[PDB]
Structure formats: C-alpha cells, structure tokens
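Following: one structure in structure tokens, then a few remarks.
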Amino acid sequence: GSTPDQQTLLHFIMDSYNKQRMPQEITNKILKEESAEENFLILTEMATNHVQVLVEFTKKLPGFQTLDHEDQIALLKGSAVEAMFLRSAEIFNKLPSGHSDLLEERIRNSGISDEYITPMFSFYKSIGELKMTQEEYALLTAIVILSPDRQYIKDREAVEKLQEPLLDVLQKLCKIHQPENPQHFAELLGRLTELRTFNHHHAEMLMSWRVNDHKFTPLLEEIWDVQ
Amino acid sequence: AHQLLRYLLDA
Ligand SMILES: CC(C)c1onc(C[S@@H](O)c2c(Cl)cccc2Cl)c1COc1ccc(/C=C/c2cccc(C(=O)O)c2)c(Cl)c1
C-alpha cells in the first residue's frame with residue numbers, strides 16, 4: 001500500500017510527465033519527407049525538441065531546483081541520451097504520433113552504424129517485453145535523470161535524497177501491480193545499467209558523426225559538449 | 001559556459 005505522502009509524488013510526476021508532447025509538425029516529417037541525410041536531420045530535430053521536454057520535466061521534479069546550479073547542469077548532461085532512449089522505447093512499445101514502421105526505417109537508414117543501431121532495437125524489444133506501464137516509464141525516467149553517480153557531480157549525497165524516494169515508490173508498485181514476479185522491480189533497474197552502456201557508445205558515435213561533417217543544434221552541442 | 005540550459009531552466 002502507498003502512503004498519501006508518496007501518493008502526492010506519483011500524481012505530481014505523472015502529471016509532469018503528461019504535461020509535454022512532441023509537436024506534430026516535427027513528427028509529421030517521419031511521414032511526409034523524403035535520403036540518409038534527411039532521416040538523420042529529422043532525428044536531430046527530435047533530439048533537440050526532447051532536450052526541452054526533459055528540462056521542463058526536470059524543473060518539475062520535486063527538490064531539483066534547490067540543487068547546486070552547477071550540479072543541475074551535470075544531471076541534465078549525463079542523463080539526456082538515456083532519457084531519449086526511454087522515450088523512444090515507450091513510443092515504439094506503446095503510439096499514434098510514433099509511426100513505428102516509418103520511424104524505424106528512417107532510423108535504420110540514417111548513416112548510423114549497425115554496431116549501435118542493432119543493440120538499440122534489441123534494447124527496445126526487451127524493454128517492451130517487460131510490458132512496462134506509463135508509471136514505470138515515467139518514474140524510471142526521473143530516477144535516471146536524478147542519478148547521483150554522474151560525472152562532475154559535486155554534492156552526490158543531495159541527489160540520493162531526491163532519487164531514493166522514487167525508487168521506494170517503484171518497488172511498491174512492482175509488488176502491487178506485479179505480485180506474481182517480485183524480480184520485476186530488479187528487471188526495471190537492469191535497464192538503468194544497460195541504458196548506461198549506450199552513453200559510453202554515444203560519445204564514440206557522436207565523434208563518428210562529427211568527422212562526417214554532421215551538423216547539430218546549439219542545444220545538443222551544449223548538452224553533449226560539442227566544440 | 002552553458003548559457004542555453006540555464007536560460008531554459010530559468011524561463
Ligand atoms: C543527432 C541525432 C541523430 C541523435 O543523436 N543522439 C540521439 C539519441 S540516440 O539514443 C538515438 C538514435 Cl542515434 C537514433 C534513434 C533514437 C535514439 Cl534515442 C539522437 C536521436 O534522438 C532521438 C530520436 C528520436 C526521438 C523520438 C522521440 C519521440 C517520438 C514520438 C513521440 C515523441 C513525443 O515526445 O511525443 C517523441 C528522440 Cl526523443 C530522440
């Protein structure tokens with residue numbers, strides 16, 4: 001059973017999570033537009049848009065705004081790519097504005113390595129197989145965003161105090177909405193680490209793209225520190 | 001450094 005002081009948290013987070021959707025104008029390009037250059041450019045347009053979503057979400061995460069201004073940036077930079085993996089996963093696993101088939105085909109043909117694309121979809125399947133709830137997507141995202149063990153975090157203790165309550169709620173739901181299998185809570189947290197493997201790759205990939213004269217936006221150059 | 005994320009965090 002969930003407490004009323006926990007109950008306020010979940011509603012707040014689910015409310016924050018639902019309070020931002022991706023513009024049709026951007027997602028319409030998955031349908032309408034033509035090339036490997038185009039497919040890449042579209043993905044870039046959604047990456048940029050999702051950084052803003054993430055920021056607006058993160059601001060509404062309870063207790064975030066009190067954190068050290070220099071820690072707040074570190075938490076966003078270190079978590080961006082991961083949150084984007086989850087959002088895509090949610091879309092492909094659940095969507096009307098997703099266009100699963102088209103979008104997948106565009107991703108596949110963007111001049112991006114299979115070394116990276118192959119595991120990406122292996123991940124999407126597996127996280128879809130978990131038959132994950134919109135609460136479980138929304139809470140895991142916050143948890144990821146507020147991961148204390150990011151690089152360049154000054155005051156790691158202060159993050160843990162914000163993260164742990166969100167884990168404690170999640171463990172409650174894994175027993176409530178998933179009583180048969182108790183390992184369900186630990187299946188969710190296995191992702192947190194698999195999602196971390198994709199960070200490591202992403203920096204290597206990012207270089208690959210840069211040297212191929214790939215152009216990115218001022219917000220993505222900032223979030224990933226492109227010179 | 002990081003003018004934009006700040007701007008977005010303070011809007
Ligand atoms: C510069 C470009 C190529 C890039 O650089 N890094 C990444 C993130 S990675 O993990 C990735 C790749 Cl390389 C390809 C496809 C997906 C992802 Cl996550 C990306 C692409 O990032 C994306 C791509 C697609 C998406 C799709 C998002 C989406 C879809 C439907 C609906 C909604 C909604 O909010 O309503 C959101 C995102 Cl968020 C991020």
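Residue positions begin at 1 at the first shown residue.
Header lists the method as X-ray crystallography, 3.2 Å.
Even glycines carry a Cβ here, placed using N, Cα and C.
Noted in Swiss-Prot for the protein shown:
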BINDING   A:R87, A:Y116, A:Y124, A:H202  chenodeoxycholate binding site
MUTAGEN   A:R196 to S (Swiss-Prot position 455)  As a heterodimer with RXRA, impaired transcriptional activity
MUTAGEN   A:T197 to A (Swiss-Prot position 456)  Impairs transcriptional activation of ABCB11/BSEP
MUTAGEN   A:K215 to R (Swiss-Prot position 474)  Decreases transcriptional activation SLC51A/OSTA, SLC51B/OSTB and ABCB11/BSEP, no effect on interaction with RXRA and impairs interaction with SETD7
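Locations of recorded Swiss-Prot features on the structure.
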residue: A:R87; record: chenodeoxycholate binding site; contacts (Cβ under 8 Å, 6+ apart): A:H50, A:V53, A:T141
residue: A:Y116; record: chenodeoxycholate binding site; contacts (Cβ under 8 Å, 6+ apart): A:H201, A:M205
residue: A:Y124; record: chenodeoxycholate binding site; contacts (Cβ under 8 Å, 6+ apart): A:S88, A:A89, A:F92, A:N93
residue: A:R196; record: mutagenesis position; contacts (Cβ under 8 Å, 6+ apart): A:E82
residue: A:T197; record: mutagenesis position; contacts (Cβ under 8 Å, 6+ apart): none
residue: A:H202; record: chenodeoxycholate binding site; contacts (Cβ under 8 Å, 6+ apart): A:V81, A:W224
residue: A:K215; record: mutagenesis position; contacts (Cβ under 8 Å, 6+ apart): A:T44
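In this structure, none of the recorded positions from A:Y124, A:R196, A:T197, A:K215 has a C-beta falling under 6 Å of any atom of ligand 1. Within the set A:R87, A:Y116, A:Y124, A:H202 that the record links to chenodeoxycholate, no two Cα atoms are more than 17 Å apart, and one pair reaches that distance.
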